[PDB]
Amino acid sequence: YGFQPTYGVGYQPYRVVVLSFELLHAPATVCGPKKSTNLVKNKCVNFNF
Amino acid sequence: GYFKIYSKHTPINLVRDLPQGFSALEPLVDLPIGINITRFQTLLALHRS
Ligand SMILES: *[C@@H]1O[C@H](CO)[C@@H](O[C@@H]2O[C@H](CO)[C@@H](O)[C@H](O)[C@H]2NC(C)=O)[C@H](O)[C@H]1NC(C)=O
Ligand SMILES: *[C@@H]1O[C@H](CO)[C@@H](O)[C@H](O)[C@H]1NC(C)=O
């Protein structure tokens, strides 16, 4: 290619990243976290430690 | 699919044989991977000069 700063729309360089997820039977390790909110004492509550 | 390595270390004063004592082994490292290993060797160190 001949990429130049004067190139118009559709001709300028564009950086592309493609993410593909694979689901092998091996244990999963790449996961998104969950927001741990806070702790409260002396009140009948429910918890997910 | 989990390689578990448990370890322990103790001080010894008797010369050769396994001491007649009891000491549990604490869990050290887990690996969530899967391989079909069936044979294991054991390495060594030497002085070369
Ligand atoms: C050996 O490894 C394979 C895969 O790494 C393990 O899983 C199955 O092995 C059998 C062998 O005929 C086949 O069904 C497939 O190759 C594998 N299936 C899947 C879903 O992975 C197998 O369990 C391992 N065996 C030992 C003794 O460790
Ligand atoms: C190894 O042995 C020495 C004395 O023999 C002792 O002081 C030390 O704590 C021991 N270390 C381990 C890890 O058992």
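Since chain A takes its numbers from Swiss-Prot, the residues it shows come out as 495-543.
Here the Cβ of each residue, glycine as well, is placed from N, Cα and C on the backbone.
In sequence order, no residues are near A:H519 (mutagenesis position), counting only same-chain partners six or more apart with C-beta under 8 A. According to Swiss-Prot, the mutagenesis experiment A:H519 to P carries the following note: Increased resistance to human covalescent sera neutralization.
For the naturally occurring variant A:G496 to S, Swiss-Prot gives the following note: In strain: Omicron/BA.1. Long-range Cβ neighbours of A:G496 (variant position) (same chain, at least 6 residues apart, Cβ-Cβ under 8 Å): none. Following the DSSP three-state reduction, the secondary structure of A:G496 (variant position) is coil.
Under natural variants, Swiss-Prot gives A:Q498 to R with this note: In strain: Omicron/BA.1, Omicron/BA.2, Omicron/BA.2.12.1, Omicron/BA.2.75, Omicron/BA.4, Omicron/BA.5, Omicron/BQ.1.1, Omicron/XBB.1.5, Omicron/EG.5.1. For A:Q498 (variant position), no same-chain residue 6+ apart in sequence has a C-beta under 8 angstroms from its C-beta.
Among the natural variants in Swiss-Prot, A:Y505 to H has the note: In strain: Omicron/BA.1, Omicron/BA.2, Omicron/BA.2.12.1, Omicron/BA.2.75, Omicron/BA.4, Omicron/BA.5, Omicron/BQ.1.1, Omicron/XBB.1.5, Omicron/EG.5.1. The residue drawn here is the original one. The DSSP secondary structure for A:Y505 (variant position) is coil.
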Long-range neighbours only, meaning 6 or more apart in sequence with Cβ under 8 Å: which ones does A:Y505 (variant position) have? A:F497
